[PDB]
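Asker: Have a look at the structure that comes next, please.
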Amino acid sequence: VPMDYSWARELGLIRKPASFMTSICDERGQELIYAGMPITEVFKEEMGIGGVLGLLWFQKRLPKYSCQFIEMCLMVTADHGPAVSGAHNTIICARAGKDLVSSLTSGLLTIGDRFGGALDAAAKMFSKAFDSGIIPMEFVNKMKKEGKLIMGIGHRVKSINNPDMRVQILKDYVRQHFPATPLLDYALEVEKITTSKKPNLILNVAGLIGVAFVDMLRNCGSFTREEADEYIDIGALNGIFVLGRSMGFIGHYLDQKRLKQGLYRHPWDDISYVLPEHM
Amino acid sequence: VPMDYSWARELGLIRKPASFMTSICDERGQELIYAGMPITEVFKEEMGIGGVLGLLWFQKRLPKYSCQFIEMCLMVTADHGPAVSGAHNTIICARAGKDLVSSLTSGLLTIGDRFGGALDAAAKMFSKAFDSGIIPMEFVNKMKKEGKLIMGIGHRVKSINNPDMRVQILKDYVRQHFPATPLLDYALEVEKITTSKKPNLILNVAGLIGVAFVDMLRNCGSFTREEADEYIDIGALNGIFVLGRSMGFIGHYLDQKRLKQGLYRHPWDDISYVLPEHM
Amino acid sequence: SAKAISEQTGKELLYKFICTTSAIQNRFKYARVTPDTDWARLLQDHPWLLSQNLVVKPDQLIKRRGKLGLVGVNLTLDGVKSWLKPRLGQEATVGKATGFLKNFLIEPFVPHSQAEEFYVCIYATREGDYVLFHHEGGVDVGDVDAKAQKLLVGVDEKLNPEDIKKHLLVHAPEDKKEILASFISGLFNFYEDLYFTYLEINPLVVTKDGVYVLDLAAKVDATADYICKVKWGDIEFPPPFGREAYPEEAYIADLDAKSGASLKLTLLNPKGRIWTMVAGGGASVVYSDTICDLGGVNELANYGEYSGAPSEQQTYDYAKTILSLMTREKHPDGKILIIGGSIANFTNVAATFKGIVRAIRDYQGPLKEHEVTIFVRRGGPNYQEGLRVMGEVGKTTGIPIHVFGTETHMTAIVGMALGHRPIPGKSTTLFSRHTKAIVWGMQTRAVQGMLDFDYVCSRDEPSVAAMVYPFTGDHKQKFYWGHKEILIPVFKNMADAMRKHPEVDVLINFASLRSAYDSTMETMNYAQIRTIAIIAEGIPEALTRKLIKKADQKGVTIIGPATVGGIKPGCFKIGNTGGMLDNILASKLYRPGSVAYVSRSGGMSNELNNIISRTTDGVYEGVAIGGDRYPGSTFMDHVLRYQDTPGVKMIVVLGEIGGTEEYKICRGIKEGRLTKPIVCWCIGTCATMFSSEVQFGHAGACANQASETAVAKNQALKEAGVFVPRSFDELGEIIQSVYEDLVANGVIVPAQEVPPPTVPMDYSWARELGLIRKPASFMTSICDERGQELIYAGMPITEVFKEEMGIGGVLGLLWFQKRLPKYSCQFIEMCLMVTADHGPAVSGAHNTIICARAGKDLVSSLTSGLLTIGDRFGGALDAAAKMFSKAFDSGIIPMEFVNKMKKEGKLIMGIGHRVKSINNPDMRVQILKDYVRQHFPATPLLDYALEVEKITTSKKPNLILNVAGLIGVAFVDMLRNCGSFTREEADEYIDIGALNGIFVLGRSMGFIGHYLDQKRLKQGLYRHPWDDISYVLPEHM
Amino acid sequence: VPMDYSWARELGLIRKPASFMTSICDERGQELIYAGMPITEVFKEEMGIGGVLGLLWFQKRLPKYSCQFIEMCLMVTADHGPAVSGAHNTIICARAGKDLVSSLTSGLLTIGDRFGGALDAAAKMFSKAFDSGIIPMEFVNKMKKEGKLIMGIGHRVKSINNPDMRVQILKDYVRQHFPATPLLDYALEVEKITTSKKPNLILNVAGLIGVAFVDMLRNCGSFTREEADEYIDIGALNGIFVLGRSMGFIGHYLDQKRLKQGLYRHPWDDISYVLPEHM
Ligand SMILES: CC(=O)SCCNC(=O)CCNC(=O)[C@H](O)C(C)(C)COP(=O)(O)OP(=O)(O)OC[C@H]1O[C@@H](n2cnc3c(N)ncnc32)[C@H](O)[C@@H]1OP(=O)(O)O
Ligand SMILES: CC(=O)SCCNC(=O)CCNC(=O)[C@H](O)C(C)(C)COP(=O)(O)OP(=O)(O)OC[C@H]1O[C@@H](n2cnc3c(N)ncnc32)[C@H](O)[C@@H]1OP(=O)(O)O
Ligand SMILES: CC(=O)SCCNC(=O)CCNC(=O)[C@H](O)C(C)(C)COP(=O)(O)OP(=O)(O)OC[C@H]1O[C@@H](n2cnc3c(N)ncnc32)[C@H](O)[C@@H]1OP(=O)(O)O
Ligand SMILES: O=C([O-])CC(=O)C(=O)O
Ligand SMILES: O=C([O-])CC(=O)C(=O)O
């Protein structure tokens, strides 16, 4: 009878390398641990979604204002109606009678450059401009001469004297709670220049969240500059938008299943057919 | 120094249970093997996609007519235009500039009961009717009194003197090549009864493919009745539709990328907003 | 627009920025005294006041100060002290203007002789900058244009130090020729790099010590603010003497500078009872002339205009500013608000009138108590909706509002408001039917209007061949050719567009003022483009002169900036000219006529379109050359074209105040070059009746001399033989009389009226009119993105945050459309917190980690993990809730439920743990259970599940309530025991999968954390080891 | 009563732009049309999966050898065992009892740069080298000096005297049937240089398929150079790999459901836990 692998490991007789590494959650043991913190201690220390997210995404005990800011970001990105690409896809999959997971996933797969990536894009653009040391006017001119529109700038209806009211809540929280907001100040200077061009070139929710998240990361004491830069590069802000919008997509799925909408077919009048004469 | 796991396994001193089982493909070894059959021999037997699918899905060497019929089924399910739910979702995800895999997956997640499940549904319905021993008229009456529509029956415009033209090719192939078609004959009797009701209640491409696939499975010598029943139960026909329509979904993605279509946002005039007064 | 700056500001800029080898004296050595200044403070911040003698003169843009006794010389500190108060803060009358003395300047006295009184002036012209120098300057300068040395410096030409001693310094003293020339060169550099348009130093004194600038009058191109921002700093533009500045004027000026639209407001008489809301500079000018033609000049309160398609918000801000200004004092006779305008070309009348009516609703109180009567005349895009909403506000507020449309002559609401009428080389042919244009910028509405015009004109091909937009990649844009759908290419670069479309001969530049110069300069590098239309307003005059010089060199016709463009009925239309297709059909601009016109204004050009269509055969060609000081092409440039064009039979010129341009037409008629009948009216006659120097909306609308007044121009044209109406009222009649007398002689043979091709109505317009019915394909009840504020299930987002709900409250709103209690929202949050992650070994976390190590993506990795959420993994929440709800609703006791599940071969969902049984519980079940038992009002299903747990643990210890079981039963309890849901609603939510949603949303946090962890650790591609896979392939299939 | 939108469109009284464009399939009409070509004629010309794929992906009537080569590419990319990332994910999702679509989709979402993207990577890399005009030795040295491995080069065990036997089949077909193989000849020259280094750097199946697909696109008469370049840029080879491996992923799902494997949990001994001491 051959030696039992588990019982050989128990005596430490053999060496089998572990193929996986994790640092965010320990399920083994008498107590569940979130990045070194017991779940009961998680609940006595009175964090919520923001604190749990800080533990699970950054392995940090964020300050209460940081945790609350993360919560508000999730609340403001929760939904933006059924007409966007992801909500449209989720509704189509729900009306196909498919599944909650399948419908939400179908909607989420649209999250990318054109839809839902402006948070990360604005964060990266403003961070690069701030770190290069160029002044906001030079940054605006450089984007204009490079044929690029500033990510996180520009609104559809709302302008100066017609505040977004989602940007205002987050901005007011950031000014009254964050210790320092250098990148937010830089982005506000850029916004002043762009609104001097045409009124609706205001800081978006995407731009506000991106710059405020970068400011939180590199101005709260939990992260070094390298850590904050790495998290921005690997996509913590993409994760923020995805987690926020999943709430709205699940709401849309539940809405369609309660309304008991049937299978959707796109009308032919809305499709232009440009097939070749004969291939 | 503790003993090496791999080298202790080579000496056969320890026992570690394998957590996975597979029977369709052997990647290791001098030659790639598809269900016991070398890849060079796969190409020497001049089989194609249908034969490779037979190997990889059923671990069987199907006859040439069976493999050719599988190929024709994939050919006829390849696409049905951009208005269906899956193609719509794929096009939305492509116009969001996302990715080929993400776009195709977004479209594929709609494949289920209401869209793309009629193949399996019709196969199961007709198999159950044929196995229960009831005549086609009794089957029609039982479905009528149970408040269920016969899946795989009923077209939109093409009824008679103008058939599906996709049902016709497949039915002609099955007639000329399949040895016996008991469930197909049963489905055709059901179709005669339903067309005696109103002309457009004809055997759909979904119904024809489902009944002909059950016929191929349980009338070619490769499978026993239990095996054919198990394959129908676990979803070989869902697999057939998914694989066939993947070709069309990828074509739709490539078409949108070539046409360079921008981000789609659903018009507000097409959405009815029925939010509550204040919640 | 050239704005005069104060002497202090000009001297400060000169001292700060001039670069001369000459030792400029008294640098930053001047004193400003005002009534609100402290003399001790000035004495201790400017000590030279005691060091030398003084000179004092006001700095309120008063000229001729020497001979009106406003300047005091050779008087000390005590002298200026005794000298100011008898004049400081007093009343002075210069010309027709009178005003206070709130600003004075004190400078050192310069001891100088009459032999060193020099005059140096630099002023801008179309062909360049003229530099005048006089050796006998000062008071005795006399005539300057005939006795002072003149020297033109052309556009893009440097004023070299030589040729100044040759042309400008013939009579200069030899001992001071060199330093004088150096100073003049430095002064020209100062003039050119700070975008001065006028710079007169009189007198200039140069002693052995150095050069003294005793005085200077300077006008600066205010539109160049975006260029000279750091050099000007906070440059201020004083109002003309006799006018006091107002915060409302400053607010409107800031609003105007903040956008590409035009917003002008000038307060002439705050006590006046006539107020105007006129769209368009030319329309505002003609309304002003009409008001002062009926004797309302004394009661005219403001001159104002809004142009450039202002937004709803901008129009609201403008309207509310004027409404607040109108509701300050009270007039016994009441007050009048003239909301006028021409027929707009592209200004959204609906949006602008929505802004105005919002302001009217906001001020309906003071407006009603002020007896304000509103007269409205307007036409343009969507004017029916705007007239409708203003009429509605007129009754929903009580304000007497009389709205009229195009059928009114637009100089009629003035008559019925003031109580006078009852209230009811360069080519000749720029465009043809084969003209192809390239549009710079995304102007899809403008391009579509162009295509609609081409279709109703029976053109073979669309007039727009390509579009250029540098902020996107090359693609094809979808447009309408009648009812057919066509694709128009869009290019990132000019070069690609001109490469692929060599047949294009016209550019329509929709670039802003900051991009128009560069785009036009780049455009004139292609010889195929023969006409460029520049739409942007606010381009600096120096840049426009550069464009003019290059276009003249290249033989390219430029339809000057700040123009709507032009229209040639039957052949071609520039941009938004002529408005939308309904106006094109109303003015019959799809077919040629015989009257060609040139105008400065665009809206006035649409008015001309309407008038000519009504009174004559029609329009052959109409060009608006723009309101800028230097148009790309002038009046004569187009009148010559029309005279040389055989299809036109009479010419209509709509001139303006300022610029001796109509005198060229007079000379052309005198020399016999112009022979066809010409009908001209020059607008701006009210400036002669205004006791001030008000600047109109147009940049060029400024009478610099006495011959550039509109009255003088109209008189000169009348003596030249041009048919000149008595006013803009009689323009239609004189055009009609000329057309009739030209028809009766057989000169004009009107053609048959062939009906135009029909264009289908737009779907959006038909929906707005409620003409058609299209069922909505989608239904939503959870979020309303449209509107001013985002709404989550009927409750605004600001209210969401003010009520202090968090994720739990937002989730209640978005998932159930209920305002859940605080404990319910908090419990939802804790459920999400406890389902957040359970390590990397579960199926979903494993799949997510695999996809992350495949280097894939956050969304793809999370989605790969989420697709495992189902029956075997992640579905125990819903399964336990459904099982326990069914058992509890069946009425069977927990023991019966346990026996039943045992006899059906089913394990109880949500029962059974791995290690933690009793005396050591889950520590997650405990937290949630303690919260539920402390905050939930009633927990019947939780009590039932606890009884079931008591039996299962009577069987074996680890059969305890799981986190899944406890969350399921507690969620059902919350749904059906908080007051928000009925039993049917709670059952439906449980059936459709709210608990599946809870688990999915909770575990998404852990899956994203796992993805980020793998990316931080930089784990490579995973491959499952072969020793862990059992291969059971058949022997040979 | 307002006019019906469909009635107003039929009368041509209103204009509503179509928000979607398609050029690959016409579902409306008496017959289904694949890129301008009727389905009955599709089956009459005796093309199969390869011809249908040519129609749906490129809107071209490819030559018979091109269609057959596309079929062989799909056949050789069908499966490579259960150990790869996508098959592993599919097997996990199937053992979670989930669904065919969900399981296949879970496996497919791994298709990207590290897994399954070598086809497109090799095609793009060799195309750039061939178009730049540098000789194979210069290309090899250039990739060496930029510290990049040549995509499509390098095998695990099979180098010479025992080649891949999939590369051999595809290469023999390409040599016998393709009119010209310039990029293939270039890649074989590169492979000779790399095998002069040590034998195991041979032309991979990924490299062979990439270069042979580029050769087919730009050497069959159906495409111009711009068209072939655009198709390679937008991801026809990614589509080829995805469609080929979907058959293997569905086979793996069906295999797991036939073997009735339970829920998988990764062993704790294979995971290294590196959580922080206390966050
Ligand atoms: C997530 C965020 O907060 S923003 C995300 C993007 N972030 C960026 O900053 C991207 C960079 N910035 C930009 O490119 C631009 O400034 C934009 C796109 C953000 C600004 O958008 P705009 O082009 O001004 O307007 P948008 O394209 O959203 O709206 C199109 C028009 O159709 C209308 N419209 C919008 N959605 C719909 C709909 N579903 N149905 C019908 N009409 C609609 C709107 O009224 C709008 O009209 P208007 O803009 O002329 O008033
Ligand atoms: C898609 C394709 O065709 S390959 C991708 C193409 N990309 C490129 O070609 C880019 C450049 N090429 C490369 O990166 C490299 O040449 C590779 C990765 C393709 C070749 O890698 P190699 O290190 O030569 O082989 P690989 O990493 O696949 O396998 C290494 C060894 O592990 C063994 N092995 C492979 N998979 C497993 C498994 N699941 N369990 C246990 N052992 C395994 C192999 O037998 C091989 O054995 P050896 O030690 O006797 O050589
Ligand atoms: C979401 C939830 O709350 S769980 C789902 C709830 N659903 C139900 O309640 C359904 C009914 N209940 C049941 O089916 C059962 O009671 C279960 C599955 C919940 C409990 O099953 P058990 O057999 O007690 O434990 P489980 O199957 O989890 O694993 C048992 C052993 O595997 C070991 N194990 C678990 N995970 C791993 C891993 N990743 N690696 C190695 N070993 C492991 C444990 O150490 C345990 O050993 P022990 O029993 O000697 O301590
Ligand atoms: O094929 C049909 O007729 C039904 C259909 O649109 C699809 O599900 O593909
Ligand atoms: O939470 C548990 O105990 C069971 C588990 O692993 C999961 O589904 O996440």
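Throughout, chain C uses Swiss-Prot numbering, with the displayed residues spanning 2-425, 487-1099 in order.
Technique stated in the header: electron microscopy, 2.5 Å.
Cβ coordinates come from backbone N, Cα and C, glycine included.
According to Swiss-Prot, the protein has these features:
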ACT_SITE  C:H760  active site, tele-phosphohistidine intermediate
BINDING   C:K58, C:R66, C:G67, C:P109, C:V111, C:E118, C:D216  ATP binding site
BINDING   C:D257, C:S260, C:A262  Mg(2+) binding site
DOMAIN    C:4-265  domain 'ATP-grasp'
MUTAGEN   C:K540 to R or Q  Decreased acetylation and increased de novo lipid synthesis; when associated with R,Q-546 and R,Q-554. Abolished ubiquitination by the BCR(KLHL25)complex; when associated with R-546 and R-554
MUTAGEN   C:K546 to R or Q  Decreased acetylation and increased de novo lipid synthesis; when associated with R,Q-540 and R,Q-554. Abolished ubiquitination by the BCR(KLHL25) complex; when associated with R-540 and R-554
MUTAGEN   C:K554 to R or Q  Decreased acetylation and increased de novo lipid synthesis; when associated with R,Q-540 and R,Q-546. Abolished ubiquitination by the BCR(KLHL25) complex; when associated with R-540 and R-546
MUTAGEN   C:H760 to A  Reduced enzyme activity
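I'm curious about the neighbourhood of these features; can you describe it?
Answerer: C:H760 (mutagenesis position) falls outside any helix or strand according to DSSP and counts as coil. Contacts of C:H760 (mutagenesis position) defined by a Cβ separation under 8 A and a same-chain sequence distance of 6+ are given as C:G282, C:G283, C:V286, C:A624, C:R662, C:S663, C:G689, C:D690, C:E718, in order along the sequence.
Listed in sequence order, C:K58, C:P59, C:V72 are the same-chain residues at least 6 apart in sequence whose CB falls under 8 Å from the CB of C:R66 (ATP binding site).
Residues within less than 8 Å, Cβ to Cβ, of C:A262 (Mg(2+) binding site) and separated from it by at least 6 positions along the same chain comprise C:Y307, C:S308, C:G309, C:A310, C:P311, C:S312, C:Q315. Reduced to three states, the DSSP call for C:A262 (Mg(2+) binding site) is coil.
C:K540 (mutagenesis position) falls within a strand segment according to DSSP. Sequence-distant neighbours of C:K540 (mutagenesis position) (same chain, 6+ residues apart, CB-CB distance under 8 A): C:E547, C:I548, C:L549.
For C:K546 (mutagenesis position), the number of other Cβ atoms no farther than 10 Å from its own Cβ, over all displayed protein chains, is 8.
In three-state terms derived from DSSP, C:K554 (mutagenesis position) belongs to neither a helical nor a strand segment and is classed as coil. Contacts of C:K554 (mutagenesis position) defined by a Cβ separation under 8 A and a same-chain sequence distance of 6+ are given as C:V530, C:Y531, C:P532, C:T534, C:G535, C:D536, in order along the sequence.
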Asker: With a gap of 61 unmodelled residues, how many angstrom separate the Cα of C:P425 from the Cα of C:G487?
Answerer: 53
Asker: List which of the recorded positions C:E118, C:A262, C:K554, C:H760 have a Cβ under 8 Å from any Cβ of chain D, in sequence order, or say none.
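Answerer: It is none; no candidate comes close enough.
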Asker: Residues other than C:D257, C:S260, C:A262 within 8 Å, Cβ to Cβ centroid, of the Mg(2+) site?
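Answerer: Result: C:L256, C:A258, C:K259, C:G261, C:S263, C:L264, C:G309, C:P311, C:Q315.
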Asker: Between the two most separated Cα atoms in C:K58, C:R66, C:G67, C:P109, C:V111, C:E118, C:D216, the residues recorded as binding ATP, what distance in Å do you get?
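Answerer: Overall maximum Cα spacing for these binding residues reaches 18 Å.
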Asker: Would you kindly give the Cα-Cα distance separating C:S260 (Mg(2+) binding site) and C:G67 (ATP binding site), rounded to the nearest Å?
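Answerer: C:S260 (Mg(2+) binding site) has its Cα 42 Å from the Cα of C:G67 (ATP binding site).
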Asker: Taking Cα atoms as reference points, rank the binding-site residues C:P109, C:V111, C:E118, C:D216 by distance from C:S260 (Mg(2+) binding site) and give the first.
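Answerer: When the Cα distances are compared, C:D216 comes out closest.
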Asker: Of these recorded positions, C:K58, C:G67, C:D257, C:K554, which are close to chain A by the rule of a Cβ under 8 Å away?
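Answerer: Near chain A, the qualifying recorded positions are C:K554.
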Asker: Cα-Cα separation of C:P109 (ATP binding site) and C:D257 (Mg(2+) binding site), in Å?
Answerer: 39
Asker: Express the distance between the Cα positions of C:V111 (ATP binding site) and C:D257 (Mg(2+) binding site) as a whole number of Å.
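Answerer: Distance (Cα to Cα, whole Å): 42 Å.
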Asker: Roughly how many angstrom lie between the C-alpha atoms of C:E118 (ATP binding site) and C:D257 (Mg(2+) binding site)?
Answerer: 42
Asker: What does DSSP assign C:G67 (ATP binding site), in three states?
Answerer: coil
Asker: May I ask for the distance between C:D257 (Mg(2+) binding site) and C:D216 (ATP binding site), taken between their Cα atoms and rounded to an integer number of Å?
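Answerer: Between the Cα atoms of C:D257 (Mg(2+) binding site) and C:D216 (ATP binding site), the distance comes to 32 Å.
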Asker: Sort out the sequence-distant neighbours of C:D216 (ATP binding site) for me: same chain, 6+ apart, CB within less than 8 Å of its CB, listed by position.
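Answerer: When sequence neighbours closer than 6 are ignored, C:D216 (ATP binding site) has C:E8, C:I202, C:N203, C:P204 within Cβ distance under 8 Å.
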